[PDB]
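Colleague: One structure follows; several queries about it will come next.
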Amino acid sequence: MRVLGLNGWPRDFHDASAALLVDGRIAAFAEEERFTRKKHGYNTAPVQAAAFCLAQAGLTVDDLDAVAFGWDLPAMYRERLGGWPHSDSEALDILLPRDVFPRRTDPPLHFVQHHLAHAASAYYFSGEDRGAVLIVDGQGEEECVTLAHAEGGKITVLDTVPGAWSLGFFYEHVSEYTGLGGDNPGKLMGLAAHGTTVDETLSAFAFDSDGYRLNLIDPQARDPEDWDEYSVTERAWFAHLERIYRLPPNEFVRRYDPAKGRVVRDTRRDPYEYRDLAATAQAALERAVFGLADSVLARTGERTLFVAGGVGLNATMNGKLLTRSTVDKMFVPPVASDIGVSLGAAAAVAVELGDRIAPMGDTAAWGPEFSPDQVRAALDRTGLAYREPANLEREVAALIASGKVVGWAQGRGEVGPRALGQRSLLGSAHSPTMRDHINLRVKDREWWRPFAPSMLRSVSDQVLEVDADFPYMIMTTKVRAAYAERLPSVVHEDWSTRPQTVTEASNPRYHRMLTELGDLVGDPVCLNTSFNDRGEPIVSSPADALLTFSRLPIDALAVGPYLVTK
Ligand SMILES: NC(=O)OP(=O)(O)OC[C@H]1O[C@@H](n2cnc3c(N)ncnc32)[C@H](O)[C@@H]1O
Ligand SMILES: NC(=O)OP(=O)(O)OC[C@H]1O[C@@H](n2cnc3c(N)ncnc32)[C@H](O)[C@@H]1O
Ligand SMILES: [Fe+2]
Ligand code: NA
């Protein structure tokens with residue numbers, strides 16, 4: 001079967017994306033923001049991402065057996081907006097505009113329950129026949145948590161938690177309260193290790209062995225004038241935090257900056273001042289989820305755990321889940337957030353049509369790639385001089401070994417928020433000055449943000465405490481004795497690191513470059529951060545890469561077989 005999965009809708013939506021399954025295989029998968037250059041893919045059908053999928057597979061809508069959407073959108077409309085006004089045909093015209101998607105007839109349209117879509121994106125691509133399922137996000141149609149049993153190709157829901165008790169909204173609200181912003185919860189997670197936890201209840205959570213309780217909020221609270229509990233939970237958390245925490249909310253400031261010639265946005269207070277709040281929210285989140293995970297694992301008698309939903313992006317929480325006595329194996333896809341429900345809706349539908357889903361297999365590289373000719377055309381448009389090295393990977397390894405920052409744009413773009421050696425900025429892992437240099441000079445980040453390493457899977461057992469696959473950087477782990485001080489640029493405040501392990505099959509070029517680098521600095525390990533400037537999505541096209549390269553004080557850009565130096 002050929003099944004196009006979608007997420008993204010013109011009214012109050014985020015993370016638009018499209019995924020195409022052909023006979024259970026990912027033929028193409030990408031997020032709208034990569035094409036639009038607008039972060040988060042807000043308020044739009046995944047027009048460009050879907051147009052990419054179809055071109056990639058050489059298909060039209062008429063070649064599709066089915067189109068799948070990662071929410072029960074009709075049910076949200078009937079319940080929250082007093083009616084679903086669209087025929088399937090009208091819904092498809094919005095999701096796949098005829099001016100971009102010509103079609104003779106309509107593919108069958110499927111709406112998939114949001115948390116089922118999350119779950120499908122974990123289970124079906126895990127390569128495990130059975131396990132416990134834990135979906136935690138902001139909110140699907142109603143529930144914010146889902147506990148389910150995956151076995152024999154089936155996903156059976158055991159329990160759910162109402163939206164008002166969302167851990168995602170909670171975490172997002174705290175993140176906003178600190179001035180890091182609700183759109184950057186990952187930064188709250190990074191700040192956490194710099195703070196101290198005094199009281200992980202936040203005077204709101206009560207924890208038990210099966211999860212958590214929130215007596216700060218009626219669990220049946222509902223916004224009558226919206227379709228999620230976000231505004232309800234926002235008012236309750238903001239009021240509560242202001243009562244119990246010594247600092248009021250951080251405010252955003254908008255002022256004209258004559259140096260930039262623009263009105264810029266800033267925070268009234270340094271978010272670092274809220275580090276104790278961050279540490280406390282992280283602890284509260286972990287403890288709640290721990291109970292949830294223990295609870296679903298015991299009920300199902302499983303020892304493999306599947307996690308998805310936005311909160312599943314909490315790599316710190318994930319790393320700790322994995323070391324837990326109740327867990328033997330974990331799979332979390334690179335697309336745990338709503339990005340992944342296009343793929344998940346497609347999988348749910350394809351499985352229903354009798355297809356069998358292939359494991360993702362240690363790569364997230366499903367986006368667009370570009371031929372040498374296409375890269376060259378982008379290069380020649382700019383009139384920059386460049387070379388085509390006889391051995392690009394050797395030369396890059398040497399650049400990195402010497403303390404330079406190299407941009408690396410190769411093959412299919414990765415899907416998800418992490419750069420994984422398709423669109424990455426590379427640097428020395430062994431340098432005690434590289435972290436400060438990249439934070440302050442290159443990626444315009446706060447001094448307290450850590451970086452993550454890429455390393456050969458072949459040496460990861462000696463470097464990391466745990467010997468498992470870490471293909472997605474979706475999980476943190478402790479660093480071993482020998483290396484905790486050998487790799488200063490990729491270690492965090494709490495002695496953790498967020499690793500990507502690289503198999504030769506998953507990325508031969510990247511694998512060969514790291515191998516080359518290993519011969520030079522002892523360990524085939526480098527710093528790998530996302531290839532983008534502060535206000536933009538990760539670069540996708542060779543024009544994107546060139547543009548970002550031009551405004552960052554980095555040393556070199558390795559794009560396709562070509563090498564560009566500053
Ligand atoms: N449907 C729907 O809710 O979207 P979704 O499934 O994509 O999850 C979004 C949620 O993930 C939360 N979230 C994102 N990153 C997070 C992190 N590192 N730690 C905790 N929560 C996080 C974030 O606070 C937000 O509330
Ligand atoms: N490849 C790629 O995606 O590079 P990126 O630098 O964009 O990494 C993503 C995020 O992980 C955060 N991060 C890195 N190491 C970490 C650690 N040990 N613990 C928590 N967060 C970490 C880091 O601060 C950043 O916010
Ligand atoms: Fe979600
Ligand atoms: Na364990």
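Determined by X-ray crystallography, 2.3 Å, according to the entry header.
Note: Cβ is positioned from N, Cα and C throughout, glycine not excepted.
What Swiss-Prot records for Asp12, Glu172, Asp228 is tobramycin binding site, and it gives experimental evidence as the kind of evidence. Among the mutagenesis experiments that Swiss-Prot reports, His14 to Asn is described with the note: Shows negligible tobramycin carbamoylation activity. Per Swiss-Prot, active site, proton acceptor is recorded for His14. If you look up Swiss-Prot, you'll see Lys39, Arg418, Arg449 marked as ATP binding site. Per Swiss-Prot, the feature carbamoyl phosphate binding site maps to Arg418, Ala419, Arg498, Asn528, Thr529, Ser530. The mutagenesis experiment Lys443 to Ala is recorded by Swiss-Prot, whose note states: The nucleotide binds in a similar fashion to ACP in wild-type, but the positions of the beta- and gamma-phosphorus atoms are shifted, so that the magnesium ion no longer coordinates the gamma-phosphate and the mutant is unable to catalyze the adenylation. As a published mutagenesis entry, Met473 to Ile appears in Swiss-Prot alongside the note: Binds carbamoyl phosphate, but not nucleotide, so that the mutant is unable to catalyze the adenylation. Where Swiss-Prot documents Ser530 to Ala as a mutagenesis experiment, the accompanying text is: Binds carbamoyl phosphate, but not nucleotide, so that the mutant is unable to catalyze the adenylation.
So that I understand the layout, could you describe where these features sit and how close they are to other parts?
Modeller: Listed in sequence order, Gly138, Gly182, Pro185 are the same-chain residues six or more apart from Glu172 (tobramycin binding site) with CB atoms under 8 A from its CB.
Long-range C-beta contacts of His14 (mutagenesis position), restricted to its own chain and to partners at least six residues apart, with a cutoff below 8 Å, comprise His40, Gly41, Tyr42, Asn43, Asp338.
Of all Cβ atoms in the shown protein chains, 16 besides its own fall within 10 Å of the Cβ of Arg449 (ATP binding site).
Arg498 (carbamoyl phosphate binding site) carries neither a helix nor a strand DSSP state and counts as coil. Less than 8 angstroms from the CB of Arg498 (carbamoyl phosphate binding site) sit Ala315, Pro450, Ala452, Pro453, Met473, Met475, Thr476, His492, each of them six or more residues away in the same chain.
Look at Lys443 (mutagenesis position): DSSP puts it in coil. Sequence-distant contacts of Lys443 (mutagenesis position), defined as residues of its own chain at least six apart whose C-beta falls under 8 angstroms from its C-beta, comprise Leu425, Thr529, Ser530, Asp533, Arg534, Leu552.
Mapped onto three states, the DSSP output places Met473 (mutagenesis position) in coil.
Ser530 (mutagenesis position) carries a strand DSSP state (E or B). Every protein chain shown contributes to the tally, and the Cβ of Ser530 (mutagenesis position) ends up with 17 other Cβ atoms within 10 Å.
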Colleague: A 10 Å Cβ contact count, applied to the binding-site residues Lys39, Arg418: which residue has the minimum?
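Modeller: If we count Cβ atoms within 10 Å for the binding-site residues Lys39, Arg418, the smallest count is at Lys39.
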Colleague: Does DSSP put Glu172 (tobramycin binding site) in a helix, in a strand, or in coil?
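Modeller: Once the DSSP labels are grouped into three classes, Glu172 (tobramycin binding site) ends up as helix.
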Colleague: Which of the binding-site residues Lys39, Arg418, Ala419, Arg449, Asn528 has its Cα nearest to the Cα of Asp12 (tobramycin binding site)?
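Modeller: With Cα distances computed to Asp12 (tobramycin binding site), the winner among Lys39, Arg418, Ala419, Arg449, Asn528 is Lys39.
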Colleague: Using a 10 Å radius around each Cβ and all protein chains in view, which of these binding-site residues has the most neighbours: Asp12, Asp228?
Modeller: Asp228
Colleague: Look at the binding-site residues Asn528, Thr529 and tell me which residue has the greatest number of other C-beta atoms within 10 angstroms of its C-beta.
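Modeller: Most Cβ neighbours within 10 Å: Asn528.
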Colleague: Using a Cβ cut-off under 8 Å and a sequence separation of 6 or more, which residues in the same chain sit near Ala419 (carbamoyl phosphate binding site)?
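Modeller: Listed in sequence order, they are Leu425, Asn528, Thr529, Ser530, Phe531, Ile538.
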Colleague: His14, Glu172, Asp228, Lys443, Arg449, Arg498: which of these recorded positions put a Cβ within less than 6 Å of any ligand 2 atom?
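Modeller: Result: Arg449, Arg498.
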